[PDB]
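Let me begin by presenting the structure, written as structure tokens, before commenting on it.
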Amino acid sequence: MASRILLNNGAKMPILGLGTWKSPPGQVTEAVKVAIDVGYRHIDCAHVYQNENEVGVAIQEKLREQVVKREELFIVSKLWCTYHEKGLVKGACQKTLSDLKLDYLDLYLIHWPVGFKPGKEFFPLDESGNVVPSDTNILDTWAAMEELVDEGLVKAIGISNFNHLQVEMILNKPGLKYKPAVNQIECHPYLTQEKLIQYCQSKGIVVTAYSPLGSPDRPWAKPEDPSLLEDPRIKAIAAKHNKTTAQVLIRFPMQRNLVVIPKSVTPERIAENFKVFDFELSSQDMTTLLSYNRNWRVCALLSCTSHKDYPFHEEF
Ligand SMILES: NC(=O)c1ccc[n+]([C@@H]2O[C@H](COP(=O)([O-])OP(=O)(O)OC[C@H]3O[C@@H](n4cnc5c(N)ncnc54)[C@H](OP(=O)(O)O)[C@@H]3O)[C@@H](O)[C@H]2O)c1
Ligand SMILES: O=C(O)COc1cc(Cl)ccc1C(=O)NCc1cccc([N+](=O)[O-])c1
């Protein structure tokens with residue numbers, strides 16, 4: 001299948017990208033260099049991941065080496081929750097641009113719909129462990145994102161972890177100038193997201209699937225927790241196709257017209273994860289994988305459950 005999807009800003013986005021959350025700063029430069037050498041042209045980044053400088057070293061070296069042209073890369077980053085205020089958005093973007101060694105981003109996302117009190121801490125808490133909110137709403141934050149397009153800092157803007165009512169809130173924003181191009185959400189066979197994906201696709205918003213392997217390195221993993229990579233049912237589909245379980249989990253979202261961003265710092269896995277354009281899952285395989293949905297979420301924080309804009313109280 002085609003390697004890129006057309007966005008509603010007229011630009012093409014590679015459907016496979018490299019994730020970078022948890023990639024250690026002393027490993028991620030090599031990881032990104034390896035990824036570009038073996039064909040990745042999309043890197044998913046964020047200021048909160050604390051490794052954009054090191055990601056940037058890799059990107060710059062491959063540009064300098066003329067392995068790739070800047071126009072051929074699709075670099076994504078995200079506005080952290082403590083920068084939702086109007087007056088902080090441009091500087092947050094510029095800090096990311098500086099760390100990544102870029103003069104524009106292809107896509108910049110509102111990372112989470114929830115805004116937090118600005119300051120040095122990424123998760124400001126009160127004395128009982130609740131996050132301290134920002135009174136800035138998603139529509140004013142969106143207007144600030146729109147300004148970044150008009151200043152040439154970003155080619156496209158989008159959202160991440162927005163539920164359908166929140167997406168609808170931006171789509172219905174008075175004076176909306178740019179529609180979100182992308183909603184990046186968690187999506188895998190245990191959280192299949194049929195309702196939110198159809199909503200977004202029906203609006204011409206491209207959906208990016210994060211944690212496609214179930215984030216086995218997430219820091220809050222429990223023993224109890226389901227494991228996609230070890231699910232014998234998925235292992236059997238992989239065996240049938242002479243592919244790895246990871247490769248099935250990556251191809252699955254691709255065939256739903258999603259973008260997918262598996263993370264690895266292991267060079268052999270980075271290469272393996274890209275070798276997903278030479279096989280097809282059957283319609284039966286797809287429906288079978290969809291059937292494993294358990295509404296199981298890697299990413300959701302108890303500290304944020306009372307924030308006005310917490311996204312996961314809603315069904316979708
Ligand atoms: N927008 C958001 O709020 C949000 C939230 C979560 C994630 N994301 C983005 O989505 C990315 C992907 O999600 P994720 O990092 O949570 O988890 P993931 O991609 O589902 O899983 C990454 C884990 O899988 C292992 N792995 C990778 N390829 C493998 C393979 N072929 N075989 C066996 N194990 C393999 C990795 O190990 P090694 O690295 O040790 O190889 C790592 O432990 C993130 O890195 C981030 O860029 C965005
Ligand atoms: O968010 C990501 O991309 C991945 O997860 C990260 C990454 C880092 Cl570096 C730090 C913390 C997290 C995390 O707890 N994310 C979950 C989260 C955050 C904010 C709000 C919520 N929420 O539920 O409103 C949830």
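Just so it is clear, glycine is given a Cβ too, placed from its N, Cα and C backbone atoms.
What Swiss-Prot records for 10-19, 211-273 is NADP(+) binding site. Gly10 (NADP(+) binding site) falls within neither a helix nor a strand when secondary structure is assigned with DSSP, and so counts as coil. Packing around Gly10 (NADP(+) binding site) is summarised by its Cβ count: 9 other Cβ atoms lie within 10 angstroms of its Cβ, all protein chains included.
A mutagenesis experiment is reported in Swiss-Prot for this position, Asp44 to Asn, and the note states: Reduced glyceraldehyde oxidoreductase activity. Taking the Cβ of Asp44 (mutagenesis position) as centre and 10 Å as the limit, one finds 26 other Cβ atoms among all the protein chains shown.
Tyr49 (mutagenesis position) carries a helical DSSP state (H, G or I). According to Swiss-Prot, the mutagenesis experiment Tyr49 to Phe carries this note: Complete loss of glyceraldehyde oxidoreductase activity.
The active site, proton donor annotation in Swiss-Prot covers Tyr49. For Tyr49 (mutagenesis position), applying a Cβ distance below 8 Å and a minimum sequence separation of six or more within one chain yields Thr20, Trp21, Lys22, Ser23.
In the three-state DSSP reading, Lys78 (mutagenesis position) counts as strand. As a published mutagenesis entry, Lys78 to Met appears in Swiss-Prot alongside the note: Reduced glyceraldehyde oxidoreductase activity.
For the mutagenesis of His111 to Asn, Swiss-Prot gives this note: Reduced glyceraldehyde oxidoreductase activity. The structure shown keeps the original residue. Within 10 Å of the C-beta atom of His111 (mutagenesis position) sit 20 other C-beta atoms, taking all shown protein chains into account.
Here Swiss-Prot flags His111 as substrate binding site.
Counting only residues at least six positions away in the same chain, the Cβ atoms of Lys243, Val276, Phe279, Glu280, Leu281 sit under 8 Å from the Cβ of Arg251 (NADP(+) binding site). Least crowded of the binding-site residues (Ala221, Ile261, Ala271), judged by neighbouring Cβ atoms within 10 Å of its own Cβ: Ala221. In this structure, the recorded positions that sit close to ligand 2, with a C-beta under 6 angstroms from any of its atoms, are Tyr49, chosen from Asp44, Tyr49, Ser211, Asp231, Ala271.
For the pair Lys78 (mutagenesis position) and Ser211 (NADP(+) binding site), the Cα-Cα distance reads 16 Å.
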